[PDB]
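Peer 1: Dropping a structure here in structure tokens format, bear with me for questions.
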Amino acid sequence: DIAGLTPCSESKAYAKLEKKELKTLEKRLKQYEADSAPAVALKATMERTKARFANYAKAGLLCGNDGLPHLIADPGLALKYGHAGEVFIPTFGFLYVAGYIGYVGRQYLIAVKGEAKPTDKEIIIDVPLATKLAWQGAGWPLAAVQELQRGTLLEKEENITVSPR
Amino acid sequence: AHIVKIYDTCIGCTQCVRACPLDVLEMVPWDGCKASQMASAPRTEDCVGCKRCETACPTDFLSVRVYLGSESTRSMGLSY
Amino acid sequence: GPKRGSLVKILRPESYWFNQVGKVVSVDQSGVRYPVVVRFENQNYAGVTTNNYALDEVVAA
Amino acid sequence: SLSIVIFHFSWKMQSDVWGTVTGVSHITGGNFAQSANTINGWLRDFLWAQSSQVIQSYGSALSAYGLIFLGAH
Amino acid sequence: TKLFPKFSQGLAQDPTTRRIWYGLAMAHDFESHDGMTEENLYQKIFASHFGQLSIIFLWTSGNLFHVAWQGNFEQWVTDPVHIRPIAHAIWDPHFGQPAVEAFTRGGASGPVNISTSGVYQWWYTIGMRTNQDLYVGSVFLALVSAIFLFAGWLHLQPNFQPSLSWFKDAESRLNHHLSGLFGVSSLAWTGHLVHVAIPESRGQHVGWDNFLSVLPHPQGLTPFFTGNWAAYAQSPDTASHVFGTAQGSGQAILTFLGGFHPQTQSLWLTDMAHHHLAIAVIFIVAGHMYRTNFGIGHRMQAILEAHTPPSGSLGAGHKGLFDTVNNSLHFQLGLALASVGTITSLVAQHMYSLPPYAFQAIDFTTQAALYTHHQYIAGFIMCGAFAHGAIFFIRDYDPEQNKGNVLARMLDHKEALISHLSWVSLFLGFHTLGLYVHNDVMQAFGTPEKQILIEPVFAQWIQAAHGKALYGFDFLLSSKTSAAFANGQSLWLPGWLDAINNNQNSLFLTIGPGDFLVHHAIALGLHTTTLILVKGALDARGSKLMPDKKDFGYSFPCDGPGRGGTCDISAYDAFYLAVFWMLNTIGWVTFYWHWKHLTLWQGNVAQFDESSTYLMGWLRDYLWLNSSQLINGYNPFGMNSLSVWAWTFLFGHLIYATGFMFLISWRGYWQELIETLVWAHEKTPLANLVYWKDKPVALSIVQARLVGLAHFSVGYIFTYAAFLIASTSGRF
Amino acid sequence: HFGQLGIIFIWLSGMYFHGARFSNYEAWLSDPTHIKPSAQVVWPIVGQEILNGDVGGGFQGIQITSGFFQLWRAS
Ligand SMILES: CC1=C(C/C=C(\C)CCC[C@H](C)CCC[C@H](C)CCCC(C)C)C(=O)c2ccccc2C1=O
Ligand code: SF4
Ligand code: SF4
């Protein structure tokens, strides 16, 4: 396939490693009863293992001679070959949630900064304020891009500054 | 002797003199501050650099600093 | 100088409060070189919240 | 000091008291009284030796011990 | 007051031992000397360079001679495989018969070390055959050594203490070094190459006695003089030429084919000739740029000042630079250091990849040693370069001239610079470590099917672009449809693609997630070390905390415990902390290289690609697995050739663990100790008789810090070198 | 001091209750020589269940070293 790989649903190392995991699982399980809670635990274990292998094979994952899967990171490659469900969507989801957290943090800091006891509001939190700012943190990308278009998020040259510059 | 240097911002609060364990300082009459006193370091040869004074002086940009120099029997304060 | 309680902007390069703003406590009507007295609300690296300055070093902002 | 003393104790026990009766079969068969008076012997024959089970404890209920070994380093 | 530190009379009056210590410490800091004038300084550096030249010449001639005397060369040339080279006769009255015997087996009749220094391959490759010639070369190098010493003296002398004009002239020296010292250099290099070596590679001995009697090519210079330059490139060596023989010979002299000689696995001497020739011509023509006393040429300052962009984007552009460099010497020092550091890097990178020495890439001991050694050299060099740039800032800098131009703008945006560096280093650290430990936990749960393995897509891309078609991108060098493919098809692409298709040479190995992850770790190390170094360099002038730091010079211990403590605020101490990160990075890169190459030489490179994606695999399978032989170099049974290496292993461990005490404990404690001690020494009877001169005290803060760092690094490098060599040699 | 004491009692009661409810103590009482003490058990989650070592007594978990078993038998 790509770069010299093959779908995990086809790699032989995949299957032989699976047989080895199961030779281990059987030749460990055969020491207990069938009704023992240990036994039922081992059974559920093997079952979950099978389900995992099924899902990985059905996902069309690539895995070379190692048999262990692999991931590809280029938008064009992953898209032209249907591999967006591995890196692209995850990175975008993380970026969204992280921007959310950062933005609500910035807003809390700013809101509590213009009050009569910044140290106190920083050591002890206003619950109503926290909740309001949390629920309003949603549209943070739009709010931020608007602030940029107004040129407000960046400050002019008035920062504390070392002697040379 | 380690070097010492007062500055015009010597408010004369004597905390320099109030700190030195080596009598390397003393307060003189002055005019540039309301206390009419500027610290004075006339006995450098007995400063060992312990910097208790630089720890004291509350001028925003210090007022009177210490600088390290060479050594001798008199200088380093070594009992032997 | 400006009347007491006024707000000025420190500009002495060395000053820990450089390029910042503080409240003038008072100014000496006499001729001492640094009659300006400026409170602050963020202590420096030694725990002081009020510093003295000459006239020029500050800007009432 | 305490590290060294417990090392002494462990090696003495393992090497010359412990084991199973057949006579007795000491867990290291008594390598102590000749491998414990040189530092290279110490390192290799005791440490670098007995590190085996702790560095191969994977896939077993002893994987935690190896993990903690790493975390502690 | 004893004349101890002469140059420093104050210390010369110090009645304490710190006199001795620091007088040693500042020996060569000629800026900080008595009555130091500029022309003085210059003539001093001039004598210094002479000294360095003499030392290096003596070093090389000494190795030459020791081989020529006690080596196994003239046998070695016969079989370049099962003959290990002799280092130098071993002699010791302590060694028992076991060690003598064991040490005796490996060279000849007598204990000897086995040199792993590649000089054998090199010299034989250049055409060195017989011990006579090695003696000749050694004695001639010693001649040049003594000549340089005499030059040092003669130029120290009054009637030759040179003028500051001839000193500070720049265009003259630049032209002379880009024309003569470089071009003519490579030219004479090629001269020896063609007129001596390649004959020997034809089994044709040509010595100084007869080298005036052999045409190096059928027709002397006639095709050239006609303009037919292709003729000298006809009938090259076959793919069967038994090296150093007339079998499979060819008659071309300046070829270009690519690919290694099939038997030597070492590139074509003809190609080396043509290469050094081409670059010789390029240099000589380049050395005709600037204006010496001939009107024609360039005006350096003119070029600089003209080089200033409009729109004030750089403002002054390159204003004021010409002098701030033509005067400040710390600046040139930093430049030269950084340059040669990068060069040593590239040297190692190309040495392992394309081994150009005859039968190189067989002595894996040689390869690993060479590579890692040059690596560490380069790392040290770059760290020092940064330190010296910082010192340039602290002393030679001026705001007025450099004002407004790029230099000023640097200090202007230093904050954003440092902040972004911090951020990139921090993210690299976070994610790389987290991914590694997730791999490890999936391993320890015995669920390898779960762990992540990123694909080095970009690297495969580049390699396929290079022609290694394995992965199947097949574009522009492994796409036979490529225009360049078709164009350069006939000249070097054949041997190129051949050698890149071989998977046994060190040429462009295959790649995977292990390579990916270690690459990212390397990038992180680089970024954070550079961050520390540059912050130290730039904040040397003035800090917000200490706005007047520039008033103290480069180095000073601290600034009192007030203000909330000032531990180690010097830019000097910033460097002192950067060195640790530098060592960390170089250790990582060398470890990785060594593991992958071990796995290559053995065969189970799959084992590398599997155990190399989780740290426990790294550790257990690479160190604990490869340690078994060394820790057995001796035993309560006997010994072998590796006992010494086990011993050095342990010795380095001790150096390290002792230097720790330096690093951690600080002065006042030891001072109180030594006080009680001296009271004892004088108050006990019959001992007060003798009385020392220089009084006892503990070490100054910086002195202790430096001695500790020394102990640390020494132990470190010793242990690692011993382990590496023991593994590679005792296993191969 | 009283706070320290209360904490100690808490932790002791915790040991005893764990030994009561999640141990193979009675199996080890039946045979000590081959059943190994085990009282700390793990939860069948993302994969940390592999630690439930077969200590004998038809039981799974983690071997303890504290010796409460021999102590209690002694008592
Ligand atoms: C042990 C110790 C001492 C005491 C050690 C001293 C004063 C030096 C002792 C030297 C011994 C007696 C001999 C030195 C041996 C070296 C190998 C000498 C090398 C000489 C070169 C010329 C080769 C300090 O002075 C000190 C100062 C600051 C922080 C930590 C410490 C610290 O830990
Ligand atoms: S350094 Fe400071 S505290 Fe010490 S003697 Fe001098 S002035 Fe006094
Ligand atoms: S320098 Fe400071 S401590 Fe000394 S007299 Fe002036 S104000 Fe007082």
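Chain E is numbered as in Swiss-Prot; shown residues: 3-734, in order.
Recorded method is electron microscopy, 3.9 Å.
The backbone N, Cα and C atoms fix where each Cβ goes, and this holds for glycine too.
So Swiss-Prot lists the following for this protein:
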- E:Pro559 to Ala or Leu: Assembles functional PSI. Reaction center is somewhat unstable and interaction with PsaC is impaired. The L mutant is less stable than the A mutant (MUTAGEN)
- E:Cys560 to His: Loss of PSI assembly and function (MUTAGEN)
- E:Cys560, E:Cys569: [4Fe-4S] cluster binding site (BINDING)
- E:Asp561 to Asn: Loss of PSI assembly and function (MUTAGEN)
- E:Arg565 to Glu: Loss of PSI assembly and function (MUTAGEN)
- E:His655 to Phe or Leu: Loss of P700 function (MUTAGEN)
- E:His655 to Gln: Impairment of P700 function. More severe; when associated with 'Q-676' in PsaA (MUTAGEN)
- E:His655 to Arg: No PSI detected (MUTAGEN)
- E:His655: chlorophyll a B1 binding site (BINDING)
- E:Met663, E:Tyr671: chlorophyll a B3 binding site (BINDING)
- E:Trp672 to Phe: Still able to photoaccumulate an electron on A1 (MUTAGEN)
- E:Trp672: phylloquinone binding site (BINDING)
Peer 1: Identify, in sequence order, the recorded positions in E:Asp561, E:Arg565, E:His655, E:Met663, E:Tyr671, E:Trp672 that approach chain C with a C-beta to C-beta distance under 8 Å; the answer is 'none' if none do.
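Peer 2: Listed recorded positions passing the 8 Å Cβ cut to C: E:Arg565.
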Peer 1: What's the CA-CA gap between E:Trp672 (mutagenesis position) and E:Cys569 ([4Fe-4S] cluster binding site) in angstrom, rounded?
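Peer 2: Roughly 19 Å, rounded to the nearest whole number.
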Peer 1: Among the mutagenesis positions E:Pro559, E:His655, E:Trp672, name every one whose Cβ is found under 6 angstroms from ligand 1, counting any of its atoms.
Peer 2: E:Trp672
Peer 1: Give me the Cα-Cα distance between E:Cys560 (mutagenesis position) and E:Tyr671 (chlorophyll a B3 binding site), rounded to a whole Å.
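Peer 2: One finds 17 Å between the Cα atoms of these residues.
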Peer 1: By CA distance, which of the recorded positions (E:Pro559, E:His655, E:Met663, E:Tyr671) lies nearest to E:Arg565 (mutagenesis position)?
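Peer 2: Nearest listed residue in space: E:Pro559.
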Peer 1: About how far apart, in whole Å, are the alpha carbons (Cα) of E:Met663 (chlorophyll a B3 binding site) and E:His655 (mutagenesis position)?
Peer 2: 14
Peer 1: Please report the Cα separation of E:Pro559 (mutagenesis position) and E:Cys569 ([4Fe-4S] cluster binding site) in Å, rounded to an integer.
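Peer 2: Distance (Cα to Cα, whole Å): 8 Å.
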Peer 1: To see if you understand the setup: which same-chain residues, six or more apart in sequence, place their Cβ under 8 Å from that of E:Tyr671 (chlorophyll a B3 binding site)?
Peer 2: none
Peer 1: Quick one: Cα separation, E:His655 (mutagenesis position) versus E:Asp561 (mutagenesis position), in Å?
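Peer 2: Distance (Cα to Cα, whole Å): 35 Å.
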Peer 1: What's the number of neighbouring CB atoms sitting within 10 A of the CB on E:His655 (mutagenesis position)?
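Peer 2: I count 17 other Cβ atoms within 10 Å of it.
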Peer 1: Check the DSSP secondary structure of E:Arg565 (mutagenesis position), expressed as helix, strand or coil.
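Peer 2: DSSP call for E:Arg565 (mutagenesis position): helix.
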Peer 1: Using a 10 Å radius around each Cβ and counting other Cβ atoms from all shown chains, which of the recorded positions E:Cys560, E:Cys569, E:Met663 yields the largest count?
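Peer 2: The largest 10 Å Cβ neighbour count belongs to E:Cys560.
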